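J.: One structure coming up, written as structure tokens, with questions to follow.
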Amino acid sequence: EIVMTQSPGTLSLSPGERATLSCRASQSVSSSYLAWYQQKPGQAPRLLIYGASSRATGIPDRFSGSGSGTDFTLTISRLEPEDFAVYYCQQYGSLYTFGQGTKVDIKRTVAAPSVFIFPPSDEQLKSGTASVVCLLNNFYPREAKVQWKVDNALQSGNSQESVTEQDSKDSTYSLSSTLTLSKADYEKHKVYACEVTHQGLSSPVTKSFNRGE
Amino acid sequence: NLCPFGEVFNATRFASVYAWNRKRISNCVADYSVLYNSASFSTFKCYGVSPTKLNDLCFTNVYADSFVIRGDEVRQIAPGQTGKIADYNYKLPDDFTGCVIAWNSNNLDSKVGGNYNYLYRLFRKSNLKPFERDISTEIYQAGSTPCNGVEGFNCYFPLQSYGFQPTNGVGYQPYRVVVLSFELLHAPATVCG
Amino acid sequence: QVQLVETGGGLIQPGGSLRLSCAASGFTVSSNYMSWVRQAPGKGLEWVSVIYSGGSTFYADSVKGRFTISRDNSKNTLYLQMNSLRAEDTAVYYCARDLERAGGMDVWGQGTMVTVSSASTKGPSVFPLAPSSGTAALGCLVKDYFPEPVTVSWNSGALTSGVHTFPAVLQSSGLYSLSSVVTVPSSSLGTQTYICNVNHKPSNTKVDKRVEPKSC
Ligand SMILES: *[C@@H]1O[C@H](CO)[C@@H](O)[C@H](O)[C@H]1NC(C)=O
């Protein structure tokens, strides 16, 4: 099993900058059997480069590719607004395997999230389950960590996260994290806290509430 | 005299797999002693025959087929295999009787910047029958519009280059392959140990 | 002129069976290396199966003994027969033409969605995310529905600014959960009514929920 690893996971650039995406094969493969594909949300992949450096039909000149052995590079010389998408590398010399992909981000200045915490509603509590919701609003870049605390006990394995696509006007992200408990366990504890870590925060920000208040 | 195995094994040039070379071995004694007891072979697998017993046998003729593939494809040079080589370049029969020998030749057959002399057939409408040799260069028609000898969309040159580079992984390095078929006919035997 | 169109996707249970079709135009299926490639929600591309012009077939380890690729030359169509389906086969399945060194995978279809679940159709329960006691945030938690999708609007479409409707998450129970929030001026909390409109057509469920500050 040849494993392809792409780097970085996310690339943040402005229109007109130069994009350089790297792909490393776990085993040496010929440049003859290397390809690069582009994918936009809701659309099928589209072949950009085959045989390590040959552009496919219709692919503009700003797209170039190179590399050999285990390391390969896709380069977008000057970025257009159309170029913001996800990019996958692929080897096709031993069946087919893809990399996990690299997303090209629209870059902007760092913006910290505004954090909000929502206790469960009484209606949901009547049905026997408690969902606590933490919202991270309008932040940049996407990397953000949410740490649920219940009576200062760090929670793990009982929450789920969701992230919006980059906003078309301010180019920020939003995240929602939900912590789910039984009502029986929800009423064993008092302080429910959500601690957010992000580049735009010099220190982690905590939003909390006390059950019964 | 002695069967001229050295002409086959120690040959300066080897053929591309799609145009694999065949030497007919007749009227000589063949000692397999050098071949089975050389430590210079990556692969030495025999089918229907045991190698030590080879010097104790007699056949009508022996066939020595020779070509270059990449390492990952040597497994396809065996009865009952599938893949681009076995299907479109060199096909062994299911009842094959003989031996497949292969060795790494990165020192000989690879070139910095790519050695583009060694080719394989990539496109073919149907599978090869055993021991069939297809040297066609007709443009391959992947659609319903005739190609008429010019490359283009849905119209591809059927042969492709390996492009052996010494930096390749061992699975992508060139291997020289010799297939020895020991043919049993109802006729006088001319090759013996 | 060049077109691959996939059909046959739908909802099916674990252990179930389904046959995907891919009709081709602009090239001949039987003349080409033809592949199926799948993409699970939010993940990357995973090759599934390939058929050579000569008839040889190959499969990814994750589908061996369960999937079978085939073709009909008369209808210029590629097929994927999928048996013993599991929840992880849930994905968009694309059908693609490969040229290897002669040009990679240059033609793709637009894909068909396959969902594999034990879950039965069920409408969402809608709960308020009440603003606490500058900027205020309020929302609706749309919980425990199946299958996708739901649509969420605010004030019957009048309120769009500052609205974020998040991608659903799939829960351990096999049911989906989603949240839609909006930030407004805190003052507005006194003068403006906020209602989220949740529509889930598969269960023909339509909920209008008002979200107001809770009183201390
Ligand atoms: C090839 O050359 C080597 C070295 O002289 C020799 O040992 C070998 O027998 C030759 N080839 C064969 C197998 O005839």
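Residue numbering in chain B adheres to Swiss-Prot, whereby the residues present occupy positions 334-526 in order.
Looking at the header, which is where the method is noted, we find X-ray crystallography, 2.4 Å.
Just so it is clear, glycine is given a Cβ too, placed from its N, Cα and C backbone atoms.
As listed in Swiss-Prot for this protein:
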- B:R346 to K: In strain: Mu/B.1.621 (VARIANT)
- B:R346 to T: In strain: Omicron/BQ.1.1, Omicron/XBB.1.5, Omicron/EG.5.1 (VARIANT)
- B:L368 to I: In strain: Omicron/XBB.1.5, Omicron/EG.5.1 (VARIANT)
- B:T376 to A: In strain: Omicron/BA.2, Omicron/BA.2.12.1, Omicron/BA.4, Omicron/BA.5, Omicron/BQ.1.1, Omicron/XBB.1.5, Omicron/EG.5.1 (VARIANT)
- B:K417 to T: In strain: Gamma/P.1 (VARIANT)
- B:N440 to K: In strain: Omicron/BA.1, Omicron/BA.2, Omicron/BA.2.12.1, Omicron/BA.2.75, Omicron/BA.4, Omicron/BA.5, Omicron/BQ.1.1, Omicron/XBB.1.5, Omicron/EG.5.1 (VARIANT)
- B:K444 to T: In strain: Omicron/BQ.1.1 (VARIANT)
- B:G446 to S: In strain: Omicron/BA.1, Omicron/BA.2.75, Omicron/XBB.1.5, Omicron/EG.5.1 (VARIANT)
- B:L452 to Q: In strain: Omicron/BA.2.12.1 (VARIANT)
- B:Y453 to F: Decreased HLA binding to NF9 epitope. Increased binding affinity to human ACE2 (MUTAGEN)
- B:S477 to N: In strain: 20A.EU2, Iota/B.1.526, Omicron/BA.1, Omicron/BA.2, Omicron/BA.2.12.1, Omicron/BA.2.75, Omicron/BA.4, Omicron/BA.5, Omicron/BQ.1.1, Omicron/XBB.1.5, Omicron/EG.5.1 (VARIANT)
- B:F490 to L: Increased resistance to neutralizing antibodies and human covalescent sera neutralization (MUTAGEN)
- B:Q493 to R: In strain: Omicron/BA.1, Omicron/BA.2, Omicron/BA.2.12.1 (VARIANT)
- B:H519 to P: Increased resistance to human covalescent sera neutralization (MUTAGEN)
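On this model, are these features tucked inside or out on the surface, and what's nearby?
T.: With a 10 A radius on its CB, B:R346 (variant position) counts 10 other CB atoms from all the protein chains. In the three-state DSSP scheme, B:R346 (variant position) is classed as coil.
Sequence-distant contacts of B:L368 (variant position), defined by Cβ-Cβ distance under 8 angstroms and a gap of at least six in the same chain, are B:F338, B:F342, B:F374, B:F377, B:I434. B:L368 (variant position) falls within a helical segment according to DSSP.
The Cβ of B:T376 (variant position) lies under 8 Å from the Cβ of B:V407, B:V433, B:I434, B:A435, B:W436, B:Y508, B:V510, each on the same chain and at least six residues away in sequence. B:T376 (variant position) falls within a strand segment according to DSSP.
Spatially close to B:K417 (variant position) yet at least six residues away along the chain are B:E406, B:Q409, B:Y453, B:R454, B:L455, judged by Cβ distances under 8 angstroms.
The 10 Å shell around the Cβ of B:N440 (variant position) contains 9 further Cβ atoms across the protein chains shown.
Cβ neighbour count for B:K444 (variant position): 12 (other Cβ atoms within 10 Å of its Cβ, all protein chains included). In three-state terms derived from DSSP, B:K444 (variant position) belongs to neither a helical nor a strand segment and is classed as coil.
All protein chains considered, the CB of B:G446 (variant position) has 7 other CB atoms within 10 Å.
Under a cutoff of 8 A between CB atoms, and with a sequence separation of 6+ in the same chain, the neighbours of B:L452 (variant position) are B:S349, B:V350, B:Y351, B:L492, B:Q493, B:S494, B:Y495.
Within 10 Å of the Cβ of B:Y453 (mutagenesis position) there are 23 other Cβ atoms, across all protein chains.
For B:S477 (variant position), the count of additional Cβ atoms within 10 Å of its Cβ stands at 11 [all protein chains shown].
Around the Cβ of B:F490 (mutagenesis position), a 10 Å sphere holds 14 further Cβ atoms from the protein chains shown.
When Cβ atoms from all protein chains are considered, those within 10 Å of B:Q493 (variant position) total 21, not counting its own.
Counting only residues at least six positions away in the same chain, no Cβ atom sits under 8 Å from the Cβ of B:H519 (mutagenesis position).
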J.: Is any of the recorded positions B:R346, B:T376, B:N440, B:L452, B:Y453, B:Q493 near chain C, in the sense of a CB under 8 A from one of its CBs, and if so which?
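T.: Correct list, in sequence order: B:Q493.
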J.: What is the nearest of the recorded positions B:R346, B:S477, B:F490 to B:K444 (variant position), using the Cα of each?
T.: B:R346
J.: Taking DSSP three-state, what's B:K417 (variant position) in: helix, strand or coil?
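T.: Note: B:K417 (variant position) is helical by DSSP.
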J.: Of the recorded positions B:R346, B:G446, B:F490, which one sits closest to B:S477 (variant position) when you measure Cα to Cα?
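T.: Looking at Cα distances from B:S477 (variant position), the smallest one goes to B:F490.
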J.: According to DSSP, collapsed to three classes, what secondary structure does B:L452 (variant position) have?
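T.: DSSP assigns B:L452 (variant position) to strand.
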J.: Distance between B:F490 (mutagenesis position) and B:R346 (variant position) at the Cα atoms, whole Å?
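T.: Each residue's Cα considered, B:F490 (mutagenesis position) and B:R346 (variant position) end up 24 Å apart.
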